[PDB]
There are 2 protein chains.
Amino acid sequence: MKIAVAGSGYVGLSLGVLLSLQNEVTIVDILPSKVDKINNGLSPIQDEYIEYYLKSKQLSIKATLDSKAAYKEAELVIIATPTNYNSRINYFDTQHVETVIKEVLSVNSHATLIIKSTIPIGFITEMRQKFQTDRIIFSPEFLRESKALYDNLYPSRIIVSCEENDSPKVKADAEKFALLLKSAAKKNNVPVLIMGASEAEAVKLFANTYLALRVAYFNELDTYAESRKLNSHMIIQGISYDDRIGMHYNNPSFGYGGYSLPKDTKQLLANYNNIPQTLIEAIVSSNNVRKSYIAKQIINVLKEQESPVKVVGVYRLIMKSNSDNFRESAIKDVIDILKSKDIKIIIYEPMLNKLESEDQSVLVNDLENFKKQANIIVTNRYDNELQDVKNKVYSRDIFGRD
Amino acid sequence: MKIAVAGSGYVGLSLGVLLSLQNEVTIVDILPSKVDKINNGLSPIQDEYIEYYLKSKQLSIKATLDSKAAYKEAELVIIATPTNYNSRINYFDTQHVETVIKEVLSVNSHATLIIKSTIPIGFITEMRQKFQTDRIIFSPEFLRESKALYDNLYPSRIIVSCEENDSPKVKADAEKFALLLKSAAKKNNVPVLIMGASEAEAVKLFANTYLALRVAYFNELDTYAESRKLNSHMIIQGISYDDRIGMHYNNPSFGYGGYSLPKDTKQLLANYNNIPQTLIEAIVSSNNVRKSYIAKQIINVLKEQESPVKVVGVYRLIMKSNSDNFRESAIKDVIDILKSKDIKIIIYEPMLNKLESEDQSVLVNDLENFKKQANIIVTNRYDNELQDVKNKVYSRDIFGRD
Ligand SMILES: NC(=O)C1=CN([C@@H]2O[C@H](COP(=O)(O)OP(=O)(O)OC[C@H]3O[C@@H](n4cnc5c(N)ncnc54)[C@H](O)[C@@H]3O)[C@@H](O)[C@H]2O)C=CC1
Ligand SMILES: NC(=O)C1=CN([C@@H]2O[C@H](COP(=O)(O)OP(=O)(O)OC[C@H]3O[C@@H](n4cnc5c(N)ncnc54)[C@H](O)[C@@H]3O)[C@@H](O)[C@H]2O)C=CC1
Ligand SMILES: O=C(O)[C@H]1O[C@H](OP(=O)(O)OP(=O)(O)OC[C@H]2O[C@@H](n3ccc(=O)[nH]c3=O)[C@H](O)[C@@H]2O)[C@H](O)[C@@H](O)[C@@H]1O
Ligand SMILES: O=C(O)[C@H]1O[C@H](OP(=O)(O)OP(=O)(O)OC[C@H]2O[C@@H](n3ccc(=O)[nH]c3=O)[C@H](O)[C@@H]2O)[C@H](O)[C@@H](O)[C@@H]1O
């Protein structure tokens with residue numbers, strides 16, 4: 001089948017390559033760099049499986065900047081563009097998704113549009129009324145960065161929306177798409193759920209909010225443990241042996257980061273409007289409180305030192321273990337708070353070439369010089385190459401993952 | 001070994017019977033009824049395994065009101081008395097545990113005292129200083145009511161506290177006790193953790209608080225679902241397929257109830273004092289908000305009816321599925337809120353013989369009359385015997401469990 005995918009990020013590229021094994025895929029983007037990379041078998045992001053598929057699999061995939069040409073030819077269009085949370089409007093800025101819907105509808109009268117980008121609850125319904133069509137459905141995406149294609153090869157589940165009174169074509173396409181994902185998976189028993197759009201939009205926001213809830217909870221337990229001089233690993237291990245709690249996704253950090261959890265928890269809170277709740281709002285505030293607590297602990301360690309200048313060395317800015325980006329990295333907010341103090345900040349981050357011109361932080365990518373200059377080394381996740389300066393490293397990492 | 005157990009409740013009786021297979025157990029209580037029942041092979045509470053063991057196993061177990069005689073003879077004393085949360089003092093009322101420690105210490109100079117009752121973080125340390133001894137340790141209890149003995153036959157884990165500078169005897173007893181629990185289990189691979197008292201006290205409060213967090217979260221998702229006319233089962237099923245979230249302990253209700261979750265979440269919040277957090281306090285408030293929301297939904301359904309008198313029929317007061325008690329049952333708080341309105345309340349609850357004299361609610365244990373009189377039937381968990389009046393039943397139960 002001829003499929004067009006809007007957006008070549010983690011989601012777009014993962015799905016485009018997944019679907020390119022037995023379908024004719026065209027990935028659309030507005031960045032020439034990504035288009036040329038893809039057209040030459042190169043992945044714009046670090047991902048073991050995407051890199052492997054582009055390099056060694058028979059794929060029917062190409063990229064283009066020509067939006068209209070790609071969408072006109074498509075039988076199905078998958079939308080995977082950004083959906084940033086905008087603090088000014090207290091909501092997701094859905095312009096990049098809407099602009100694609102408009103473009104697709106203006107040149108294609110038969111294709112069903114499938115949104116993979118995380119969206120507000122009620123968005124499909126709002127878009128269907130705005131554009132006066134039923135050819136728009138949602139299929140949430142659950143992949144994790146660094147396992148973008150892997151998670152669609154071995155998905156937890158597949159969900160696609162369909163409304164009772166949708167046209168036979170849209171209903172058939174919703175089903176066909178769910179089955180294209182199922183058949184492309186290498187995993188044998190993948191649950192497939194077909195539900196209303198609002199239910200599906202809710203699934204995605206409530207699932208990510210639960211993951212943020214869990215990180216936030218283990219981080220508050222960790223705040224307590226550090227404040228009371230208790231062994232955090234012993235306590236976490238003790239509660240995690242209850243299989244209703246579990247030994248996964250329970251490693252303390254400076255806060256939940258990444259492009260997704262921060263913005264999605266905020267979006268869910270907004271969708272609640274005045275519906276009664278107290279936990280949803282606390283999951284968002286808990287991250288802020290955790291970050292401020294971490295900043296104060298660092299500040300207190302520093303004032304216990306006798307040095308003319310106090311220098312904090314930040315070891316890495318990656319948003320989680322094995323990440324290739326710093327989107328909403330928790331340590332960056334901690335840094336912001338430390339900056340309001342008389343503290344010099346140096347950053348060790350190989351993936352970065354230069355800091356923005358106004359940044360007062362100083363990038364020191366020679367590890368040895370970095371260790372020498374830092375009075376204290378702050379890092380979200382520990383790494384063995386810090387072994388020789390271990391006694392001046394501050395981190396709440398316990399399990400070395402996530 | 002000669003073991004004395006203080007308290008014949010779910011915890012005390014479960015452990016006393018468990019340990020009575022290969023040890024000489026004496027259970028102590030202040031209620032003559034419980035002592036006579038136990039001495040005659042009868043369980044004071046409903047529990048399939050305890051009833052089976054008392055009736056068909058070779059047990060070395062007896063009960064007595066004679067506290068001092070039991071404690072003087074003991075080699076180990078297990079304390080399983082109440083630890084209620086007291087709203088006036090903003091803390092657990094630990095008098096029943098302290099009174100037992102005092103009694104044991106006054107007549108026994110060698111036995112180590114093991115607390116199974118859930119206690120405040122820092123309590124062992126406080127008690128050790130108050131009584132000036134190190135012969136007091138904590139071993140949290142994780143059993144569920146209705147599976148009291150079953151959960152100790154198949155425990156998730158075993159935890160016993162020990163401090164680095166405790167006497168060789170207390171350290172040896174801490175270990176021996178952990179191994180008495182391990183060897184008495186029928187489960188083969190049970191993790192055994194030895195940790196500091198404060199860490200162990202924290203494990204118990206943080207584990208129960210996570211279970212309350214989970215119930216509170218799925219209940220807030222349910223509030224949202226009902227408010228927006230969405231299918232709650234579809235949404236919950238959709239997020240639960242993520243194995244990091246899970247298909248367990250996720251059934252909506254009128255709130256988390258039982259003697260334990262309500263009081264333990266409140267106790268943890270108190271132990272936090274001013275340590276930074278926002279989630280811990282929200283887990284407690286979320287229950288209140290959920291209950292008030294449920295009461296309003298019922299009130300709204302009622303005002304849509306044209307009857308001279310509006311009657312709400314409450315189907316059962318049990319605190320959870322298969323429970324034999326109503327401790328902190330969520331529906332009771334909902335009832336309290338409905339009472340401030342012009343609503344007649346009738347209750348169907350076979351396990352109850354009479355309501356307190358001042359109660360304006362009326363107990364109607366003839367099911368047929370109950371169904372006839374109720375304009376709307378409210379219940380925490382559905383039951384098939386309500387099939388014929390299904391259209392007037394209000395419940396948020398989805399999965400028929402917990
Ligand atoms: N990153 C992840 O792990 C997951 C992200 N999501 C959601 O999927 C959406 C995309 O996320 P990512 O893939 O991480 O984003 P990304 O930022 O990595 O990639 C977005 C791409 O879309 C391109 N783009 C912007 N406007 C476009 C337009 N008008 N037409 C065509 N291309 C356009 C951008 O140039 C960029 O290459 C977001 O809503 C995100 O919340 C969902 C699951 C996982
Ligand atoms: N019920 C449960 O599922 C679990 C309860 N726990 C904790 O264990 C403790 C006990 O809970 P339950 O067993 O449910 O209580 P319960 O209320 O069922 O039983 C307590 C028993 O102790 C007796 N008692 C009171 N003072 C006594 C004294 N001074 N000397 C001797 N006996 C005395 C009472 O008469 C009563 O029979 C509480 O701290 C509870 O939080 C821990 C795990 C599970
Ligand atoms: O919607 C999305 O975009 C995706 O967001 C997350 O995936 P991802 O953002 O790649 O990252 P996670 O591995 O979930 O971690 C998120 C943040 O929480 C933090 N975290 C996670 C787990 C943990 O134990 N501790 C912890 O601090 C991580 O360091 C990271 O900053 C979800 O796991 C995906 O299912 C979802 O599809
Ligand atoms: O400390 C205790 O005393 C015990 O408390 C709970 O056991 P229990 O109180 O018997 O009851 P649960 O089955 O945990 O249920 C607690 C409350 O949450 C509610 N709940 C639970 C699960 C769920 O999916 N939905 C839900 O509403 C139940 O209806 C009930 O009112 C814990 O499960 C035990 O591990 C712990 O040892």
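We read in the header that X-ray crystallography, 1.8 Å was used to get this structure.
Here the Cβ of each residue, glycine as well, is placed from N, Cα and C on the backbone.
The NAD(+) binding site annotation in Swiss-Prot covers B:2-19, B:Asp29, B:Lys34, B:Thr83, B:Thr118, B:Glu145, B:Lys263, B:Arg327, and the record cites experimental evidence as its basis. Under the DSSP three-state reduction, B:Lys2 (NAD(+) binding site) is assigned to strand.
Every protein chain shown contributes to the tally, and the Cβ of B:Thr118 (mutagenesis position) ends up with 23 other Cβ atoms within 10 Å. In Swiss-Prot, a mutagenesis experiment is listed as B:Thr118 to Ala, annotated with the note Increases Km for substrate 3-fold. Increases Km for NAD 6-fold. Reduces catalytic activity 160-fold.
Of all the Cβ atoms in the protein chains shown, 23 others lie within 10 Å of the Cβ of B:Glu141 (mutagenesis position). In Swiss-Prot, a published mutagenesis experiment is listed as B:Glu141 to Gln, annotated Increases Km for substrate 3-fold. Increases Km for NAD 2-fold. Reduces catalytic activity about 10-fold.
In this view, B:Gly257 (substrate binding site) is surrounded by 26 other Cβ atoms within 10 Å of its Cβ, with every protein chain counted. B:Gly257 (substrate binding site) carries neither a helix nor a strand DSSP state and counts as coil. Under the heading substrate binding site, Swiss-Prot lists B:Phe142, B:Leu143, B:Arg144, B:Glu145, B:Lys204, B:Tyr249, B:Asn250, B:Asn251, B:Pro252, B:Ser253, B:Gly257, B:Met319, B:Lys320, B:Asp402, citing experimental evidence as support.
Annotation of the published mutagenesis B:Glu145 to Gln in Swiss-Prot: Increases Km for substrate 6-fold. Increases Km for NAD 3-fold. Reduces catalytic activity about 10-fold; the original residue is retained in the structure shown. The Cβ neighbour count for B:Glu145 (mutagenesis position), using a 10 Å radius and every protein chain shown, is 23.
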Members of the binding-site residues set B:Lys2, B:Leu18, B:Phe142, B:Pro252 whose C-beta sits under 8 angstroms from chain A: B:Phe142
Which of B:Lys2, B:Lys204, B:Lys320, all binding-site residues, has a Cβ with the fewest other Cβ atoms inside 10 Å: B:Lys2
Entries of B:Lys2, B:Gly257, B:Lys320 (binding-site residues) sitting next to ligand 2, with Cβ under 6 Å as the cut-off: none
Neighbours of B:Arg327 (NAD(+) binding site) among the recorded positions B:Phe142, B:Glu145, B:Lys204, B:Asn250, B:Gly257 (Cα to Cα, within 10 Å): B:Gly257
For B:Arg144 (substrate binding site), nearby residues of its own chain (Cβ under 8 Å, 6 or more apart in sequence): B:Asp151
Filtered recorded positions, from B:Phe142, B:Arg144, B:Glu145, B:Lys204, whose Cβ is under 6 Å from an atom of ligand 4: B:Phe142, B:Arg144, B:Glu145
Cα-nearest neighbour of B:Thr83 (NAD(+) binding site) within the listed recorded positions, B:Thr118, B:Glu141, B:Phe142, B:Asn250, B:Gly257: B:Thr118
Among B:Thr118, B:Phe142, B:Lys204, B:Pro252, which are recorded as recorded positions, the nearest neighbour of B:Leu18 (NAD(+) binding site) by Cα: B:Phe142
